[PDB]
Amino acid sequence: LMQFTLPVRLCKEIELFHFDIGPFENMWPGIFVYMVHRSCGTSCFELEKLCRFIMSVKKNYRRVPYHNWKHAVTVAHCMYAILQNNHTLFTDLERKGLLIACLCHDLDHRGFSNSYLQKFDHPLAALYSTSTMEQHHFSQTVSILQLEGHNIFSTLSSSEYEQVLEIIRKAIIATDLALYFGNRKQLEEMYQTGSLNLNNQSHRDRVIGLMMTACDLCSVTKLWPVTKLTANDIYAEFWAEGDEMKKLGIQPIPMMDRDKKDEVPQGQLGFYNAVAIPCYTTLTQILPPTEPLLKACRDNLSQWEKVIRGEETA
Ligand SMILES: C[C@@H]1CCCN1C(=O)c1cnn(C)c1C(=O)Nc1ccn2cc(-c3ccccc3)nc2c1
Ligand SMILES: [Mg+2]
Ligand SMILES: [Zn+2]
């Protein structure tokens, strides 16, 4: 066989939840294949088809500040770390599906929210009334899988192929943060009443949904310099959308108003308290080996509090 190998530092550090994939774009496909070979197996996919698939996915990500090819591989890496630290809990089809779902979960993102597409009256908002961009990301995934020489699932039966496409569809739709609030609430109740059952497919769907949120938000689980620099790319997109809201004659929400830049630290504190800490708290309850995501999130919360007290500059 031809096995994928990484340099010594990457080989060691890729196993850590807080790994950063680095600024060499040309290394990310190899990093992805490495993660697929270790989390799924060297026989899960034909290397030639997988490579052609990866390069077509890359081509259908846009040159936007945050929702770009680097984000796709970053979200895939967080999923790799979750799978490797919980390897007994997931099925053959789930391992095959979930790294692909993460790579594809923001395909053809233009850096605008579902709310902006609705206010703009974008054609996608007529096609998909809810989870507008996420239904688009899945449609883009299906289109690429149906290109000649791109069927990475060609050895699966019709029924197995249908199952893995349903895992991918639900996983991509789950990255609509609007759906996360309800999903986490249901999982919290199920855990605290002890009704959560990983043999129940509807329960597995919710757990995978929370894993997708955890992977999607994973900039808050990196080391502080990575977290802080990623926030700049996030606000670059938010503020561009705010500008476009102002052009439609609509007051943007505060996080999208570039004139509110000085309030970003308090905005981060609000986001960690309302979204991130609860997300990683619930995930650690269900999958205890994901504890390092919650620890890193709490560490970054303390950094933002330090910025607010003027002991740090942002
Ligand atoms: C769901 C979208 C899509 C792209 C990532 N998304 C995230 O939410 C996300 C993913 N990771 N991180 C780190 C964030 C994030 O910074 N969120 C937020 C959330 C709420 N805020 C309120 C303010 C703010 C308020 C007043 C004045 C200035 C700023 N600033 C924020 C940032
Ligand atoms: Mg998305
Ligand atoms: Zn995303």
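So for chain A, numbering is Swiss-Prot's, and the shown residues are 725-1038, in order.
Recorded method is X-ray crystallography, 1.8 Å.
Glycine too: its Cβ is placed from the backbone N, Cα and C atoms.
Feature annotation from Swiss-Prot assigns active site, proton donor to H791. The 3',5'-cyclic GMP binding site annotation in Swiss-Prot covers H791, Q992, and the record cites experimental evidence as its basis. Summarising the annotation, Swiss-Prot assigns divalent metal cation 1 binding site to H795, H829, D830, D940 and lists experimental evidence as the type of evidence. Residues annotated as divalent metal cation 2 binding site in Swiss-Prot, with experimental evidence given as evidence: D830. Recorded in Swiss-Prot as a mutagenesis result, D830 to N carries the remark: Reduces activity 1000-fold. Swiss-Prot lists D830 to A among its mutagenesis entries, and the accompanying note reads: Loss of activity and of zinc binding.
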What other residues of the same chain, not counting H795, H829, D830, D940, have a CB atom within 8 A of the CB centroid of the divalent metal cation 1 site?
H791, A796, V799, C826, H833, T899, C939
Which whole-number value in Å describes the distance between the Cα atoms of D940 (divalent metal cation 1 binding site) and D830 (mutagenesis position)?
10
What residue among the recorded positions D830, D940 has the most other CB atoms lying within 10 A of its CB?
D830
Look up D940 (divalent metal cation 1 binding site) in the DSSP assignment and reduce it to helix, strand or coil.
helix
If you measure from the Cα of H791 (active site, proton donor), which of the recorded positions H829, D830, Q992 is the nearest?
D830
What whole-number Å value do you get for the CA-CA distance of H829 (divalent metal cation 1 binding site) and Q992 (3',5'-cyclic GMP binding site)?
24
For each of the recorded positions (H791, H795, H829), count the other CB atoms lying within 10 A of its CB, then report the residue with the highest count.
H829
Do you know offhand how many angstrom separate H795 (divalent metal cation 1 binding site) and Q992 (3',5'-cyclic GMP binding site) by C-alpha?
19
Out of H795, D830, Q992, which recorded positions have CB atoms lying under 6 Å from ligand 2?
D830
Check the recorded positions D830, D940, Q992 for any whose Cβ is under 6 angstroms from an atom of ligand 3, and report them in sequence order.
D830, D940
In the chain carrying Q992 (3',5'-cyclic GMP binding site), residues 6 or more apart in sequence that have Cβ under 8 angstroms from it:
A955, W1028, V1031
DSSP-derived class (H/G/I helix, E/B strand, else coil) of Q992 (3',5'-cyclic GMP binding site):
helix
Can you tell me whether DSSP puts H795 (divalent metal cation 1 binding site) in helix, strand or coil?
helix
